[PDB]
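Student: Before we start, here is the structure in question, set down as structure tokens.
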Amino acid sequence: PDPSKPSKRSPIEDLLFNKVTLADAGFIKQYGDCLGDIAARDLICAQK
Amino acid sequence: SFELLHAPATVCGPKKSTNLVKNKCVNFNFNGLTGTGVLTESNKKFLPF
């Protein structure tokens, strides 16, 4: 762990998360240019 | 013969006028297009067709 990277992640671990691209379930909350938050837990995930 | 398309609709029923209901799950019905949903102001581009 590198206590300068988020959480108890090593320099390698940092690359292991940052180099995998997630744009699947739970990262899409709103769809079709609808209004409302697309962040935190402040609005209901309704993926599409 | 019913033509439902772009441009304003001119024939509607003998019902009480209202503009819209907002941010509520309602059965919407605008320009003859229907469905069940929540209405908010549009935020996207349109063509005149």
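Residue numbering for chain B follows Swiss-Prot, covering 514-562 in order.
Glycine is no exception: its Cβ is also placed from the backbone N, Cα and C atoms.
This is the feature table in Swiss-Prot:
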MUTAGEN   B:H519 to P  Increased resistance to human covalescent sera neutralization
VARIANT   B:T547 to K  In strain: Omicron/BA.1
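Explain the structural surroundings of these features, please.
Tutor: Under 8 Å, Cβ to Cβ, and six or more positions away along its own chain, B:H519 (mutagenesis position) finds B:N544, B:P561, B:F562. DSSP assigns B:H519 (mutagenesis position) to coil, not to a helix or a strand.
Using a 10 Å Cβ-Cβ cutoff, B:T547 (variant position) registers 11 neighbours.
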Student: Using DSSP reduced to three states, classify B:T547 (variant position) as helix, strand or coil.
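Tutor: The residue in question, B:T547 (variant position), is strand (DSSP, three-state).
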